[PDB]
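Asker: Take a look at the following structure, please.
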Amino acid sequence: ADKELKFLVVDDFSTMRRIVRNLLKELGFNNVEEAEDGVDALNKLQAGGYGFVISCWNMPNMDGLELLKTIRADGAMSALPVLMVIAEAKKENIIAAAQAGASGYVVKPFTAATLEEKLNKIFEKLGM
């Protein structure tokens, strides 16, 4: 897909956001913004222009699942791709995320090759 796509990386840990931003940079995606929680992310998404969201599951104020459910219920961004990042492979959370419309999930820490593969399969399914 277009490497110009604007990404939003959501996580309450700045170091984790830097890691994901670096992995996107390795893959050639330079247009990235950050958010510390689900509410902050929704506020940036309203600004428009985003094409992809990578979000942490566990965050204060509004967690990853609630952010995902809010994006999917929004008329202007209902199909916005959302990749969930989880700390452990808890089946209940993977299924909850899938049922809520996650585009995919990755267990951190993840490699650039894993990110690339997830991005490719996701854009592929969307015809982008």
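Using the numbering of Swiss-Prot, the residues shown for chain A are 2-129, in order.
Method on record in the header is X-ray crystallography, 1.8 Å.
Cβ atoms are placed via backbone N, Cα and C, with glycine included.
As annotated in Swiss-Prot:
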type	residues	note
MUTAGEN	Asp12 to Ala	Abolishes magnesium binding
MUTAGEN	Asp13 to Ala	No effect on magnesium binding
MUTAGEN	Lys92 to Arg	No effect on chemotaxis
MUTAGEN	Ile95 to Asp, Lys or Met	Loss of CW flagellar rotational signaling activity
MUTAGEN	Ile95 to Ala or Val	Enhanced CW flagellar rotational signaling activity
MUTAGEN	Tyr106 to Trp	Impairs chemotaxis; when associated with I-87
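Distances, neighbours, how buried they are, the whole picture for these features please.
Answerer: Secondary structure from DSSP puts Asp12 (mutagenesis position) in coil. All protein chains included, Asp12 (mutagenesis position) registers 25 other Cβ atoms within 10 Å of its own Cβ.
For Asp13 (mutagenesis position), the count of additional Cβ atoms within 10 Å of its Cβ stands at 17 [all protein chains shown].
In the three-state DSSP reading, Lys92 (mutagenesis position) counts as helix.
Non-local neighbourhood of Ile95 (mutagenesis position): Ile87, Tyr106, each in the same chain, at least six residues away, with C-beta under 8 Å from its C-beta.
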Asker: Just the number: how many Å between the Cα atoms of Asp12 (mutagenesis position) and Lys92 (mutagenesis position)?
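Answerer: So the alpha carbons of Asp12 (mutagenesis position) and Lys92 (mutagenesis position) sit roughly 21 Å from each other.
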Asker: If you draw a 10 Å sphere around the Cβ of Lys92 (mutagenesis position), how many other Cβ atoms fall inside it, taking every protein chain shown into account?
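Answerer: That number is 7.
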